[PDB]
Amino acid sequence: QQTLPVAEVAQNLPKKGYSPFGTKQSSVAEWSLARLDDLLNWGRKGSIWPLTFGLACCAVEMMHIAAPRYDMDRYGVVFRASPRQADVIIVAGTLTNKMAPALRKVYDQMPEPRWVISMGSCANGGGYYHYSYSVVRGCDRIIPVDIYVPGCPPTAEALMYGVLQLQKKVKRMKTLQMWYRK
Amino acid sequence: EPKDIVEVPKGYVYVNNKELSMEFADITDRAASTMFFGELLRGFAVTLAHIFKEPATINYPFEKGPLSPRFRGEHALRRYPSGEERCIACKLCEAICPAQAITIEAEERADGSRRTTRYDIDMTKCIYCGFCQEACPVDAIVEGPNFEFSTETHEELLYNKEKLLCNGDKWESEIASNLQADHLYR
Amino acid sequence: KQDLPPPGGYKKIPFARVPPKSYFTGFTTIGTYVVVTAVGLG
Amino acid sequence: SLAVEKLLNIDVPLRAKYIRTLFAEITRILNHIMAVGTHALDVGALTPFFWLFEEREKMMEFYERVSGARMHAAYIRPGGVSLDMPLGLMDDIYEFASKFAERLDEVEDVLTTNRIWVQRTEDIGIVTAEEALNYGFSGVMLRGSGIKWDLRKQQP
Amino acid sequence: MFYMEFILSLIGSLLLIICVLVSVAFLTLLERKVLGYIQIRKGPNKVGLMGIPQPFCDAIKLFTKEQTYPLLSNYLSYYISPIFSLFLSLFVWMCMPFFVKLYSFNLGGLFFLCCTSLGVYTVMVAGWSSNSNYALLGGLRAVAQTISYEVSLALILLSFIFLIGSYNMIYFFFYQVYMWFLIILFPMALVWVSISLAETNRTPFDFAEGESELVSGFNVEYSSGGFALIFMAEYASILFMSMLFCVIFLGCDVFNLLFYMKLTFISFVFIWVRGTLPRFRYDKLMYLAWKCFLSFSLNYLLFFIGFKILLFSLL
Amino acid sequence: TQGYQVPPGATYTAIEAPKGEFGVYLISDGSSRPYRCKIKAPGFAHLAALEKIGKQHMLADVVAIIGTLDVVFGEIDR
Amino acid sequence: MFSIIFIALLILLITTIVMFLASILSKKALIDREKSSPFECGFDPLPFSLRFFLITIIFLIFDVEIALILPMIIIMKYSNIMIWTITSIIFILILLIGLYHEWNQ
Amino acid sequence: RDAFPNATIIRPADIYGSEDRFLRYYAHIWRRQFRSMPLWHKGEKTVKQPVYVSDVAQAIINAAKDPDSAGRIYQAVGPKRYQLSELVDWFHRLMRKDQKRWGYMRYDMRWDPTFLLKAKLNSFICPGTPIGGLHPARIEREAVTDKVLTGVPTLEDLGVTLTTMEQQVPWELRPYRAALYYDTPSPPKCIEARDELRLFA
Ligand code: SF4
Ligand code: SF4
Ligand code: SF4
């Protein structure tokens, strides 16, 4: 790892700023595309709409970020039932062999950009039914997954930590800078 | 007080057992509640009274919710105060692991110790059940307090021996405090 | 010490259904509506 | 645990019996909060879902204190319970159970005797006594129709 | 004919459209905020400062996502429903009572009934062109409830026009100079709230566009800008129903700031019934729209026929 | 390491779940592992009458019926 | 009315321009077989209903009936009072008797 | 081949499939001009031998595994030769464009400078990829016929069974079919060697 910086060292460090790219771009067109990508990523991270895809027990914790203690609504996060209106699909439960074409069709009808959160050990790696005859060995064999939330029923702080990690990934998305360098 | 349709016994309680009242005062009361939305007015007032209540939103991550000293989180491998690793490769944790996440391969070290050459826990397979820390004769494997360990990539949740030893080095104070405050319960 | 109830026991935990206070009466509601609309017509 | 203990002929102590009874009743309230919230979300009233899931999160905090997990406690074992109760757990359970009845009354003030909830829940899916007896119904589906069968009293 | 009348009418109408659209965005913010406060939970926060640019976070996201289609070959009929929906929601506002003259609508109630009668048309083309059985079911259910309370709404507003003696909306101001019509028309106030939550799809009448019995009624295949235009059109319909409640029952008070405070309060009431009530059924809603509200409409229309004849002899 | 030796035999216990009657038909062969553990879920028998209850009802009626059946499909699918 | 045509055409033009710029601003990805599919929940996939058609017909009959209730607010100060009252009471009373008869049968 | 001597050079002719630049390019609205497709010499002069993407992927893997394919050029072409007019007419028969109310018409491209002006403006105004791939390089690529070289190996020497066109292409163009007007398709005619020599004479 790295040691987290001591406050004597960290007082000499300057402020990071909001932009992961920095304001030190050379060209004015590159700087304008950087700020446009910053505004676009702020709009995308300011409201991600996850889809009501609750397969198994993990989803009982998924409603617990809907719950008044954790309150996902002040993070841009609000559930949508239709897959067209939703940004994120949260695979929260056990993907089985009869569940595989349904999950693939629901993911394919979702419009791009598409970030996928694997909630729980049945969602990533198979988990407690990994050696079962009718359980897919994780959802990574079917749906491409950006965030993997570890706990068997993830606490709801850990699922919301996965949500904040997805927001940091969305804030780190480089589209217009790649277009300028394509 | 309406009469009972079914006589209620001693050990039971009956719902929707009241007779519908037929005197004119109760009929006018039910009629006014139907016409002028009195029960809907009570529902609206009860709803509006919860705006003035305190919000229970705990403002993550500046303020985090309550936990317990028994809490099951990231598995981690502890060490002795002298510095030697605690895990004697005795393999009760892998025998008791119900999802069979733990893989142990052991060889004799140069000084003759039993300590492991491979200790892998598949955290995508681990169900965080805590059977390994109960089945550990020494206090080697332990459930750490950490649960903010979501990964970008599937392979990064395949925990090696070095990752578990680094988790034991990083989280030693809180794990030792929980084990000091929890060992007499177990 | 073990996890035990205090001496004298706990207090009585409420479980019954208490209704909210209903100020209105149906004859009173109908009569007040009639009086209010009779003033309003004038 | 009762299956394995009846196979093993093992009698649990009385404190384990009382702990399992109290956590089975806490579990019963958690299940019926989930049932009422899911039914109210399916009917349409989305407010008692959150109003009762705050209370559900308080009992999941109680499960977390007693076992270390918010759910799937792995706490009841064949032969009793896995761990002893922590000190001061009942001093929170009593305060919580004293506070729960007002939240119950606040849920019935918006769900019970609201005419839309009655229109979505009255004379709908009528199950007779011979229907529930012949079709293998159990629990509330027996006791909605009038059968007095509760397994906590008939076979304690 | 004097050209500054055309210039100022154009400027006032465009300013009305712009302010209605920004008030739609802040109404979505208000609904997400106080609808959270209906329960214990908080509203939006943590975006910008105190959650204020959250609808702009919605608008940047919805105008960037991939415009997907319910079929790949021909999808121009998919486009024409949010265009006409937002056009009607921004076009219905021209019959607002403006005291400084913008449009001299001597028949404003008929204009409102016309735009409400097109609401069925935009939701019918929303349902059919989305190529799904859920979409057709939601479109048929929305057309059913909106034409079921169209007749009731026409009779209720027709009973209200008997009070002012004409169809001019500004004539609601002169007959409210001593008291509001909330005092005289309180069962009509409850019936008009039940009407205004039926033409615009809200939670008490939500079998058309709910997330329980259908996943979505006619927004099921609409996304990435079409859903944004549909959402803005529906919240503009909510704002129009709040204004039209505040003109008829509460005193028109167009200039006073208390009129717009009451308009925000009736929007608060619309979000207050959003969180409270459950959803009606198809059979119970056919019972409500064609028997109870129709019988009340005809009966209390007879009451105002008798009352306007009785005052005509006395005056 | 290896579980406690349960004597060989069959039993069926059943308690009052909040859903209904939760039953375990546990049959042991004398080893450290169970030979058979059949689970009676009450939601399976509650869901088996949905075909007769749901006929001649409306769509919101059926939505309220699964809303009031108190089914959880983890134990139904076992 | 001529200003209403101009402002309605301007609202239509502004909404079509906003949707065209939204279609330009929408992120263009590779089109797919399954993405264009109509959404049925999960696994991939109505006849004429007479009850809804008679609902539309009842709506039409009552709409044309309301279109004769509409003028009489203006006519009340410019007509014979006895004739106006007889026609209004007879009109709404026959409507109420027909509604109650169709309810009972 | 000057830098890496043992480099395998697979030469595809024109690769068809899903999300391609052949069937999607002939499937787009921006390629057509008032329900009529311009083609160079009406599509009759050019003969194309297209290959599937799974066949060339299997050829790439069979070249990577077998080490006798070092520095050998492999002509990646399909099983049978087709001319472009019959291919485009077969595609429009698959998309149900053969109905008389649609107004399908095939005409000469060299008489139409408006189509090339549209292609140049489409290459100009698009910031990223042009819509439908209507850059003039694709125009010259569809103008150039597919010529195989004798004595240079074909993918059947790499041990892959080439999928025929009529099995795969109706599955690709099944979502591309038009809505039926309110008022099985014939397979296309292959071009042999002697018919191609008669056509090019
Ligand atoms: S990962 Fe654990 S909590 Fe989640 S669905 Fe699987 S068993 Fe249930
Ligand atoms: S039970 Fe403990 S000491 Fe034994 S092998 Fe496992 S971690 Fe090591
Ligand atoms: S907590 Fe349970 S699943 Fe995880 S390593 Fe320990 S025994 Fe295995």
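The numbering of chain B matches Swiss-Prot: 32-217, in order.
Keep in mind that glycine also has a Cβ here, set from the backbone N, Cα and C atoms.
Other Cβ atoms within 10 Å of the Cβ of B:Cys118 ([4Fe-4S] cluster 1 binding site) number 26 in total over all chains. As annotated by Swiss-Prot, [4Fe-4S] cluster 1 binding site applies to B:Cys118, B:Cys121, B:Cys124, B:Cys128.
Under a cutoff of 8 A between CB atoms, and with a sequence separation of 6+ in the same chain, the neighbours of B:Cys163 ([4Fe-4S] cluster 2 binding site) are B:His106, B:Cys124, B:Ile127, B:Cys128, B:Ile133, B:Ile172. In the three-state DSSP reading, B:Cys163 ([4Fe-4S] cluster 2 binding site) counts as helix. What Swiss-Prot records for B:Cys157, B:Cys160, B:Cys163, B:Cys167 is [4Fe-4S] cluster 2 binding site, and it gives sequence analysis as the kind of evidence.
Summarising the annotation, Swiss-Prot assigns domain '4Fe-4S ferredoxin-type 1' to B:109-138 and lists sequence analysis as the type of evidence.
Taken from Swiss-Prot, the feature domain '4Fe-4S ferredoxin-type 2' applies to B:148-177, supported by sequence analysis. Counting only same-chain residues 6+ beyond the ends of the domain '4Fe-4S ferredoxin-type 2' (B:148-177), those with a CB under 8 A from a CB of the stretch are 98, 102-109, 116-121, 123-124, 126-138, 185, 188-192, 195, 198-199, 202, 205-206, 209-210, 217.
A helical conformation is recorded for B:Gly199 (mutagenesis position) in the three-state DSSP classification. Using a 10 Å radius centred on the Cβ of B:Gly199 (mutagenesis position) and all shown protein chains, the other Cβ atoms total 22. For B:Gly199 to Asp, Swiss-Prot lists a mutagenesis experiment annotated as follows: Disrupts mitochondrial function and results in enlarged mitochondria. Neurons present vacuolar lesions leading to neurodegeneration in the central brain. Results in behavioral defects and shorten lifespan.
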Residues flanking the [4Fe-4S] cluster 1 site, with Cβ no more than 8 Å from the Cβ centroid of B:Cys118, B:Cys121, B:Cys124, B:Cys128 and excluding those residues themselves: B:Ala120, B:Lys122, B:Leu123, B:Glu125, B:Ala126, B:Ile127, B:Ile133, B:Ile135, B:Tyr150, B:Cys163, B:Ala166, B:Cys167, B:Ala171, B:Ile172
Contacting recorded positions for ligand 3, chosen from B:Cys118, B:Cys121, B:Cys167, B:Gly199 when the Cβ sits under 6 angstroms of any of its atoms: none
Additional residues around [4Fe-4S] cluster 2, ordered along the sequence, whose Cβ is within 8 Å of the centroid of B:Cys157, B:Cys160, B:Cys163, B:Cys167: B:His106, B:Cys124, B:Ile127, B:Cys128, B:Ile133, B:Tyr159, B:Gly161, B:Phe162, B:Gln164, B:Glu165, B:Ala166, B:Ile172, B:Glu174
Distance [Cα-Cα, Å, rounded] between B:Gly199 (mutagenesis position) and B:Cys157 ([4Fe-4S] cluster 2 binding site): 17
Nearest-integer angstrom distance between the alpha carbons (Cα) of B:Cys157 ([4Fe-4S] cluster 2 binding site) and B:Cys118 ([4Fe-4S] cluster 1 binding site): 19
Protein Cβ atoms within 10 Å of B:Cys160 ([4Fe-4S] cluster 2 binding site), excluding its own: 21
Same-chain residues at least 6 apart in sequence whose Cβ lies under 8 Å from B:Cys121 ([4Fe-4S] cluster 1 binding site): B:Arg145, B:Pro168
Recorded positions among B:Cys118, B:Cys124, B:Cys128, B:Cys157, B:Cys163, B:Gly199 whose Cβ lies under 8 Å from any chain A Cβ: B:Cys157
Secondary structure of B:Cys124 ([4Fe-4S] cluster 1 binding site) (DSSP, helix/strand/coil): helix
Sequence-ordered recorded positions from B:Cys128, B:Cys157, B:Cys160, B:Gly199 with Cβ under 6 Å of an atom of ligand 2: none
Cα-to-Cα gap, B:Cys118 ([4Fe-4S] cluster 1 binding site) vs B:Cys167 ([4Fe-4S] cluster 2 binding site), nearest whole Å: 9
